Amino acid sequence: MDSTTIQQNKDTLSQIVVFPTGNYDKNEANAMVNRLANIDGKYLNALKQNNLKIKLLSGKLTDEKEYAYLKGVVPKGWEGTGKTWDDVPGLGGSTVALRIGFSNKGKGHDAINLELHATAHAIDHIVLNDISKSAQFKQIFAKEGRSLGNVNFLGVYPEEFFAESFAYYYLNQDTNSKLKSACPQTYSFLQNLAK
Amino acid sequence: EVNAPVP
Ligand SMILES: [Zn+2]
């Protein structure tokens with residue numbers, strides 16, 4: 001990815017990312033945008049065209065009016081964790097919402113990167129019309145969905161395997177290489193998806 | 001649609 005392309009992707013994200021009102025960690029918000037800028041520009045442009053917003057938050061997701069209905073609700077795949085949406089730092093699908101400072105694995109989640117995983121859900125649902133539930137991806141998921149760990153979550157829900165694989169592909173060169181070694185059909189699928 | 005990260 002050349003400098004001009006990274007800059008173009010940051011420019012696209014400038015029309016997608018929404019910052020919280022009040023005090024927040026500006027440097028970490030910027031770092032989150034920079035990580036999102038590694039996503040293929042085709043996906044970012046489609047998010048922009050669909051007026052999908054990536055909402056960065058300084059507090060709990062359920063403190064936002066549009067997610068208050070999820071208070072006390074246990075997310076799909078979080079059964080038995082003892083956590084509810086009140087405790088979850090990122091959400092993706094028809095919208096995207098992300099708590100600043102919770103990007104890394106272990107910050108209330110075990111995704112390789114919070115913002116990439118959550119934004120992958122929106123790309124899957126909005127941009128690619130639920131490709132993770134297509135017959136093609138289900139066949140790939142059936143073979144490789146248990147090779148990235150967390151098999152009772154990633155190995156059970158194809159949309160979650162898609163989102164986490166997407167995060168591996170786009171976070172950095174190391175995670176990209178790990179995905180190719182663990183899940184070669186998934187890697188080739190994502191490679192071809194971006195053409 | 002709403003989807004969470006990995007627990
Ligand atoms: Zn997820």
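Each residue's number is its place along the chain shown, starting with 1.
Placement of Cβ uses the backbone N, Cα and C atoms for every residue, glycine included.
According to Swiss-Prot, the features are:
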type    : residues                                  : note
MUTAGEN : A:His121 to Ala (Swiss-Prot position 146) : Not able to bind zinc. Highly reduced activity on fibronectin. Loss of activity on fibrinogen
Neighbouring C-beta atoms (10 Å sphere around the C-beta of A:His121 (mutagenesis position)): 27
Secondary-structure category, per DSSP, in which A:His121 (mutagenesis position) falls: helix
